[PDB]
2 protein chains.
Amino acid sequence: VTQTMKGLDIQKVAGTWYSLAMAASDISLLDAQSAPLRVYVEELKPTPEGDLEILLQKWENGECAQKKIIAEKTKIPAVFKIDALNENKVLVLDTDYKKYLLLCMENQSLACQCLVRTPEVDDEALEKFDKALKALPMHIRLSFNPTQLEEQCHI
Amino acid sequence: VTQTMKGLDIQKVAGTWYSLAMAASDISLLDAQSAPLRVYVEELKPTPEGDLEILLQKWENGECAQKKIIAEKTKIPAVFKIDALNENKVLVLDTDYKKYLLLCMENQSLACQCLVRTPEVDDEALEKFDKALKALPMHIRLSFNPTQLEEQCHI
């Protein structure tokens, strides 16, 4: 992953998002509802201390569970660290704050999402996502329709 | 980790266990209630197809959440694979089935537990655990008293 957002204003990513598309380096990271990186972003909550709280939905044990994870700020503004078994980095590739945000989670092993502010298919944003991923070795890509985007876990 | 159980009968590990002691390669894997490997085993559920279901408690977002994870069998009987972002292996080091079980989760980065069948301090089992870990680079060790062992998340 050699694409970060220059000048990222993390405060400006706050609020509602929709996981419009996801991709990952390994099919098994996204293939099933229960797959480990099949997570649906609900809301980004930057903290005063500049960390990024992520609210998301994950299908776990047959139910659509709300989750909250804190990605801790690093010296690089577009890079955040999740404390888990592996060293797990969240990268903001690109965002206009108002329509779309591209972000990846890595560690090598990678998942990236195209987040949008509305439950609409944003071709422009999907173009920027496909662009960024041409640079990356992805073997599964999913996308969701507006009906799915208004449902718990995109059912 | 160069200690597996020779001759492991995975069916025989079924039932109740108590996470009497835990250790990990990195302090931050176990330090807080919310730490990523601070998990309390409730029950091991081997499947007919020889996989290992693990029921456990984890303190997440200030609540003691029940979790169920499936560690898939490999060609090695004392080694099981969890599908997650990293390649994550569960190793059965040693067990008498009736009193104690030692198991580790690795990937390098490691957490090991001394499981017991009863909410009792088993010095013999804690000796076998310390033995096995002398072989391993651990920087945090926790242990719980019988009162803690009878509580949700060992509070």
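All chain A residue numbers match Swiss-Prot; in order, they span 19-125, 131-178.
The header says X-ray crystallography, 2.0 Å.
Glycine too: its Cβ is placed from the backbone N, Cα and C atoms.
Swiss-Prot has this to say about the protein:
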VARIANT   A:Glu61 to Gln  In variant D
VARIANT   A:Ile72 to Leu  In variant W
VARIANT   A:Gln75 to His  In variant C; found only in the Jersey breed
VARIANT   A:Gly80 to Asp  In variant A
VARIANT   A:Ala134 to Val  In variant A
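The local packing around A:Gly80 (variant position), expressed as other Cβ atoms within 10 Å of its Cβ over all shown chains, amounts to 8. Each residue contributes its Cα atom, and for A:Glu61 (variant position) and A:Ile72 (variant position) those atoms are 6 Å apart. A separation of roughly 22 Å, to the nearest angstrom, links the Cα atoms of A:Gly80 (variant position) and A:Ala134 (variant position). Non-local contacts of A:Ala134 (variant position) by the CB criterion (under 8 A, 6+ apart in sequence, same chain) comprise A:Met40, A:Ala41, A:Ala42, A:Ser43, A:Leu47, A:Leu48, A:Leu55, A:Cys122, A:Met123.
Counted within 10 Å of its Cβ, the other Cβ atoms near A:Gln75 (variant position) come to 19, all protein chains included.
Distance (Cα-Cα) between A:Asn125 and A:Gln131, which enclose 5 unmodelled residues in the deposited structure, is 5 Å.
Following the DSSP three-state reduction, the secondary structure of A:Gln75 (variant position) is strand. A:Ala134 (variant position) falls within a strand when secondary structure is assigned with DSSP.
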